[PDB]
Each structure stands twice: as C-alpha cells, then as structure tokens.
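Engineer: One structure is given below, represented as structure tokens, and several questions about it will come after.
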Amino acid sequence: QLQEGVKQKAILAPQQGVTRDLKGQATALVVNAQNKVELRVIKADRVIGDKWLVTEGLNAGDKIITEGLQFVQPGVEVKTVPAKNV
Amino acid sequence: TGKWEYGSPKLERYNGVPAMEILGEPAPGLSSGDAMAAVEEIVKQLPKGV
Amino acid sequence: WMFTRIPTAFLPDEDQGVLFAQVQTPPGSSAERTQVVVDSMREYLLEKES
C-alpha cells in the first residue's frame, strides 16, 4: 500500500455535481454571485471514496449544483439552499 | 484505457425501424381529434428520413 | 349548435382507486438516490395523507 503523493489544496466534487455530455468531456453546473447558473468545463478522472478529484476549472469558493439538474438549465436565476444528501 | 461516452439507455423500434414514443394529452375542453390534427401538423418540419 | 359546442371523450373519468407516481432521477444516478426520493415520497403520502 505504497503512497504515491499528496495534492496540497485539492478540490473534491461529488457525483451529483459532475455529469458528462455528448463530446466525452465532463461538465459541472456552478452558480455565481449574480445568482445565475453557469456551465463550466470540469476535468475529473479519479474517484476517491465517492468524490471526484478534479484538476481544472473549479477553485475554492464555487458552489456546484447537487439537487435539481433537471429543473435547471444554464441561464436561469436560482436561489440557493444547502444540500440534503451528501 | 477508459473513455466516457453518451448513449441512450432505452432503444425501441416499431415495425422493424427504430423510434421514440411520446405520451400526449389533449387540451382541457378540446376534442381528441383536434389534438390529433394539431399534433400531426407539427410533423411538417422533421428531417428528411423520419 | 348545442351538440357542436361540447367536447368529445372516449371514456369518462373514474375513481379507480389507484394512482401512479413514476419518478426519474437525473442521469447517472445509483439506486440509493432513487430510494431516498421514493421513501421520502412514501412517508409524505402516509404521514400527512392518512
């Protein structure tokens, strides 16, 4: 069980935030300070426990959608309530 | 090596050719033949081969 | 001009006794997210709808 490195100040997104599209890349619906939903290009490959260990697009402070990826399309003003599932 | 794709989880056919099914409802207070006419009017824009 | 007005129906609306509540979680969901939706719907339809 040899250790192969730490990633200092990493980002962990759940499966509910990271869904994929027709081209083969990964997407993640984030919100802004303007309270609009925005689709940015996330890059996730490794699953630790359950959370994706991402390397691109998301920094500290963003808020990803985890309930309601069907009711919400990118461009809709939303209100934020914290999650009910992990 | 792995690669993610995007495919359909239910492919259905109809008389030997593939299709997709809808479940339509008429307007409240309107006849069913009126809704059938108003939903066969929409088929005048589908691509050549559908 | 009284029979022209009213809409046509195939069968009247009946108090059959059952109701269907089919759900669809967002794509890429496991079974336990569907069960968390289902059992919460179940305890709502039994606790406040006794």
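Residues 281-366, in that order, are what chain A shows, numbered as in Swiss-Prot.
For this deposited structure, the header notes the method as electron microscopy, 3.8 Å.
A Cβ is built for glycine as well, from the same backbone N, Cα and C atoms used for every other residue.
Among the sequence features in Swiss-Prot, the mutagenesis site A:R300 to A or D is noted as follows: Abolishes complex formation and thereby decreases drug resistance.
Help me picture these features in the structure, burial and contacts included.
Structural biologist: For A:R300 (mutagenesis position), the number of other Cβ atoms no farther than 10 Å from its own Cβ, over all displayed protein chains, is 17.
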Engineer: Sort A:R300 (mutagenesis position) into helix, strand or coil using the DSSP assignment.
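Structural biologist: SS state of A:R300 (mutagenesis position) = strand.
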